[PDB]
Amino acid sequence: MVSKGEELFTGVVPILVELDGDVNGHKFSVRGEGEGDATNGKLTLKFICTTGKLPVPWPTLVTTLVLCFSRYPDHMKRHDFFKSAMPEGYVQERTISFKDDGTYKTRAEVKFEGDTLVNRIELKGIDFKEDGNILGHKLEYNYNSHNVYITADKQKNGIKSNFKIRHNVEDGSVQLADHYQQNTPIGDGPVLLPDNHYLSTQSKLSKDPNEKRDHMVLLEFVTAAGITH
């Protein structure tokens, strides 16, 4: 163990996710629950739209709706910023630019509340086309595997990332979502600033057959890679 934070992730940790959103003035909320295991990189979450019908496709929210559950190999433990900020946690901020469409701006706090790892998010969506892939619901209910490159941000005592998500469109086209991310500790205690590396992601989206509300079941694996030793 190379951070106090890392001790909080030796087993399965229950998770709560809460998101309050506004896309082109359409107000919606999501709550998710499940668990994460950073020892194997496995995350199991079920999300509900608490306000009724989700006004955007579920796949567009996957990245917004807990990289502290990434599996960092033993040789990479000193490059795990996300756990090092725990339990006080970190702020995760993004701009997500949907190519030829609107933008999500997100601010989340990821931190322990009691024994639960909580991801609490505000999302603002602007400049979406009513007949675009997003407000038009033209995106397939599926998800690609990605590499998410992590860099140190010495000045902010945190990390940055930029990456493109590819969303499959019902017409066989692809909707690009360009992510710009910043993470900063909530605490003023010491954190691990990493050497350059990447996270390998893979996401399976499914439905709960008993669930009549608008929802998404997520199975994710996230693994850190890219450090020689």
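Numbers here mean position along the shown chain, with the first residue as 1.
Structure method, as recorded: X-ray crystallography, 1.6 Å.
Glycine is treated like the rest: Cβ placed from N, Cα and C.
Experimental mutagenesis is annotated in Swiss-Prot for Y143 to C (Swiss-Prot position 145), with the remark: In mut1.9; shifts fluorescence lifetime from 3.03 to 2.74 ns. Within the same chain, residues at least six positions away from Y143 (mutagenesis position) with a Cβ under 8 Å of its Cβ are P59, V62, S203, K204, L205. Annotation note: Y143 (mutagenesis position) sits in a coil segment as assigned by DSSP.
Under mutagenesis, Swiss-Prot gives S145 to P (Swiss-Prot position 147) with this note: Increases fluorescence at warmer temperatures such as 37 degrees Celsius.
Here the residue is the original one, but Swiss-Prot notes a mutagenesis experiment at this spot, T201 to H, W or F (Swiss-Prot position 203): Results in significantly red-shifted excitation and emission maxima. Here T201 (mutagenesis position) comes close to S145, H146, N147, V148, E220, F221, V222: these same-chain residues lie at least six apart in sequence, with C-beta atoms under 8 angstroms from its C-beta. Annotation note: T201 (mutagenesis position) sits in a strand segment as assigned by DSSP.
While the structure shown retains the original residue, Swiss-Prot records the mutagenesis experiment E220 to G (Swiss-Prot position 222) with this note: Suppresses the 399 nm excitation peak, leaving only the longer wavelength peak at 475 nm. Counting every protein chain shown, the number of other Cβ atoms lying within 10 Å of the Cβ of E220 (mutagenesis position) is 20.
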